[PDB]
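Trainee: Take a look at the following structure, please.
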Amino acid sequence: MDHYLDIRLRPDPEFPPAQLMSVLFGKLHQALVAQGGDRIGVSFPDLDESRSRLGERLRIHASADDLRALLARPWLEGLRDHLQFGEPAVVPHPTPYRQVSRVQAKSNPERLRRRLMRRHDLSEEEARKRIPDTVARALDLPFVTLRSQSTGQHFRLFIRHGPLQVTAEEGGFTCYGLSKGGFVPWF
Amino acid sequence: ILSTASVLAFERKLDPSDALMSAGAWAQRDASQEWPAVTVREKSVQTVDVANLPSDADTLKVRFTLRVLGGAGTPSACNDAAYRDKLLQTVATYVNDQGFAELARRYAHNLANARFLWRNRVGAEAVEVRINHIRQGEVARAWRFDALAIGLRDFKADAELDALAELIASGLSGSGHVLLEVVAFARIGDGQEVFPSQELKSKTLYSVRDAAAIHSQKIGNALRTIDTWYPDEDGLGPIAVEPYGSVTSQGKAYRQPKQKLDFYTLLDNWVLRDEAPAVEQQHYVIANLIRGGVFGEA
Amino acid sequence: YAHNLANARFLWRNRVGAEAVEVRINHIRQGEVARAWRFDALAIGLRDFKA
């Protein structure tokens, strides 16, 4: 947790930087499943909240032993074109801590209608009148578009930074690097 | 006065074919004969076209045929005969200084790594490219390369990389026919979704005959991505050789006309004021000559 | 006029970088070929009108 590694997106004359990090964020998700462990954190140093811009720099926080196996995994092959990596250096001592959360949205009224068919056996018109089409949730927050091996449906995963606190909380991390109760340094 | 001709069309050398795709498995690529091709199917999400590999497949099967014709200094449609003549000896002195040595080597780098798999190389952990030289109907000499060793930013040197140098430069000089069949194999994943060329149901994916394929001009742009003499700031990599250095990914066009490094002024300066540009700067000029254009005075 | 039939100049840009071009010229009298002419276009240049 004390060590951090900085990743910045080398600009591409063929892809926008938004498409490059979606590959990067999907590849780091597969790192946590195969390697294991719930102590790998992520942060966005250049997160501009004015227009929900993710920026061009990605920061990963983990321990020294976990980061050594992170770079030793051959997932860096095929991604050295678009990125360069620094060194697993330590975080500064006066760094306030903030949390991250994966906030999903109920954007599809039809999907929730298909959910309640197998639980209450309601009709198509019954679900339409009970749940209208205005229940869709629009989030003005940064997000990533990915694809999974288990489910081929493309999903938009919103990434949100929480309030900046004065201390960190001991907690685990999700497979995407998001926090289920943990905190990451901010600098 | 030797002014620029009104029409200055140049033929397109380095002809690429329509790069079809097919699905297969790794460690079976030696039998590259009869894999079934990925077919574009219709799915509802608004309805858009989607291309997916079958369950028992994780690599691509991009095939296309490349031709090196030569005579890039000869314009097909030139308004002025005297201005046509000056471009003929101007590129003739360029051949005498170097026999297309650097251009063919950087053309070899494009043909070595599978950069022409735009989306299918970024998410691939293992890419292999098979190159065959077909003469008279038989493979005169074959190649087996790897896109991982040859990076897309740095231009390294290899003995087998130099093997394509004398083959391409001989064709570009105009000493004989060069026919190369390029076969690619990139491990994008089991059933991973692929982005082929998209046609214009909001979005339509391209196909030729019950098989997904890539446009000829789509393969060509990656093969022209050798321009590194542009004013590279922010760590940008090689760009496609275009007039006025335009790249639409960033939305900004490098090699601005206000300075003396675009294709139009450098070619004009070479043949009108008759002072040669730099060796590094003139490498970009003939690179636009080989690809052709609709150049000329308006 | 025979040379322009001999080399495939009517393949305007379909022969500019062709490895080998062969032209077959037949003669029809009563719906059946009488004399068949076979040439090779690469040997017959577009600038020399030989015999």
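Keep in mind that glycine also has a Cβ here, set from the backbone N, Cα and C atoms.
Taken from Swiss-Prot, the feature active site, proton acceptor covers A:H29, and the record attributes it to a curator's inference. One mutagenesis experiment catalogued in Swiss-Prot, A:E49 to K, is accompanied by this note: Restores biofilm formation upon phage infection, crRNA forms. Among the mutagenesis entries in Swiss-Prot is A:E49 to A, noted as: No biofilm formation upon phage infection, no crRNA formed.
Help me understand the surroundings of these features in the structure.
Mentor: Secondary structure at A:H29 (active site, proton acceptor), taken from DSSP and collapsed to helix, strand or coil, is helix.
Under the three-state DSSP scheme, A:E49 (mutagenesis position) falls in the coil class. Within 10 Å of the C-beta of A:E49 (mutagenesis position) we count 11 further C-beta atoms, all protein chains included.
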Trainee: Near A:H29 (active site, proton acceptor), which residues of its own chain have a C-beta under 8 A away, given they sit six or more steps off in sequence?
Mentor: A:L146, A:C175, A:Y176, A:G177
